[PDB]
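Scroll down for the structure; my scribbles are underneath it.
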Number of protein chains: 6
Amino acid sequence: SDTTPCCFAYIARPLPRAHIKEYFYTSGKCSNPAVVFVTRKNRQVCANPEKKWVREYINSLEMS
Amino acid sequence: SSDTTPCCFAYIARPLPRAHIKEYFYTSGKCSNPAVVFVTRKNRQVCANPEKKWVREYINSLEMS
Amino acid sequence: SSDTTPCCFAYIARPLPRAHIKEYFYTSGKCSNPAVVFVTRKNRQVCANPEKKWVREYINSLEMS
Amino acid sequence: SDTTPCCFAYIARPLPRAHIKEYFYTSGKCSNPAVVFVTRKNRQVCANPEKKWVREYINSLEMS
Amino acid sequence: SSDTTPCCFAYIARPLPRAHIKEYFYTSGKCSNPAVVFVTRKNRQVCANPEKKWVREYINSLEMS
Amino acid sequence: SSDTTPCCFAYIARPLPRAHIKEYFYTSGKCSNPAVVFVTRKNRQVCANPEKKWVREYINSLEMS
Ligand SMILES: [Cl-]
Ligand SMILES: [Cl-]
């Protein structure tokens, strides 16, 4: 019965890659699929998982 | 600072100990399910059924303080 | 000292308890969706649909003393 | 629901960097993308994310 | 000398209820947009388009009732 | 509640007495002119020139307390 974070819209402009510390996917219970990027200062930004830059960011976060 | 929205997909079964609650809110209308969230003193966010008697009474207790 | 504008992108379904509401406001015409915001005694703010009968009745009750 | 803070205009003049405590990106639900700077005394100022000074302020906050 | 003056940058599309309005004024001609402001019994202020028929009817009623 | 936006069309000529100031804000970017508003203890809203040295120093005083 914990809340889970869901996204209902996406930032259009990519945020700076160097500011991003980690990412996660929102729960599949959520009505929309989403990636959440977490900044060094713990801003959380919803992103569209079908966008090329979101995929490049995730790939970079995971393999470097 | 965060543009995620907390949503609920289950309601807690046992009423929370009243003394552990410090605030409540209603989840956004964007969420698929309507819900009450009770925020505990340890800052757990607990989903609860808005129709339940004990939930309405807790909220009433917090608002009419 | 904020020049952000509070907007609503969804509404709560069930009327919240009348006795908890301290004031309302209409959101700005800048917002893409028209809305009412109810403010509770403890400053929860709840987005509500201006076309719903219960919303219009709550507003009326707050405006007529 | 809860309200979403949106920006419908931006401050032209950069505000003093030393007064700024934090920033956030407005929600993707908003019609106009924006940055909000929050001062030590909780003034909130709408700013244009494409402006260099805005990007540099954000970078300074994230990389500090 | 240098008081602020209220300006409107958008208008409420839905006419607000006529019975809630206690007075109106025009924003300053210095403002970039022309506007009527309706003031409710509870001192809510609502920007309105002075070219709209319902705004004129409201003003006429407020002046000649 | 307040659909209107406070805008400035003139800047006060004489620096306000610092002790009379309670807060400041920057006016909305919607306004045609950029401005600082000092809020006095009596709750007067005074428009002031953002480029003026004394204005920037008052603001700095208020933020850096
Ligand atoms: Cl997108
Ligand atoms: Cl209109």
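Heads up, chain E uses Swiss-Prot numbers, so what you see runs 27-91.
We read in the header that X-ray crystallography, 2.3 Å was used to get this structure.
Every residue, even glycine, has its Cβ placed from backbone N, Cα and C.
According to Swiss-Prot, the mutagenesis experiment E:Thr31 to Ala carries this note: Reduced inhibition of activity by tick evasin-4. What Swiss-Prot notes for the published mutagenesis of E:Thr31 to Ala is this: No effect on inhibition of activity by tick evasin-4. While the structure shown retains the original residue, Swiss-Prot records the mutagenesis experiment E:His46 to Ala with this note: No effect on inhibition of activity by tick evasin-4. Listed in Swiss-Prot is the mutagenesis experiment E:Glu49 to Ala, annotated as follows: No effect on inhibition of activity by tick evasin-4.
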Give the number of CB atoms, excluding that of E:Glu49 (mutagenesis position) itself, located within 10 Å of its CB. 11
Work out how many Å separate E:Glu49 (mutagenesis position) and E:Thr31 (mutagenesis position) at their Cα atoms, rounded off. 18
Which ones, of the mutagenesis positions E:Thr31, E:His46, E:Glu49, are Cβ-proximal to chain C (under 8 Å)? E:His46
Distance check, please: Cα of E:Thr31 (mutagenesis position) against Cα of E:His46 (mutagenesis position), rounded to an integer number of angstrom. 24
When each of the mutagenesis positions E:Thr31, E:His46, E:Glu49 is checked against chain F, which show a C-beta distance below 8 angstroms? E:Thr31
In the chain carrying E:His46 (mutagenesis position), residues 6 or more apart in sequence that have Cβ under 8 angstroms from it: E:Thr66, E:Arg67, E:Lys68, E:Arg70
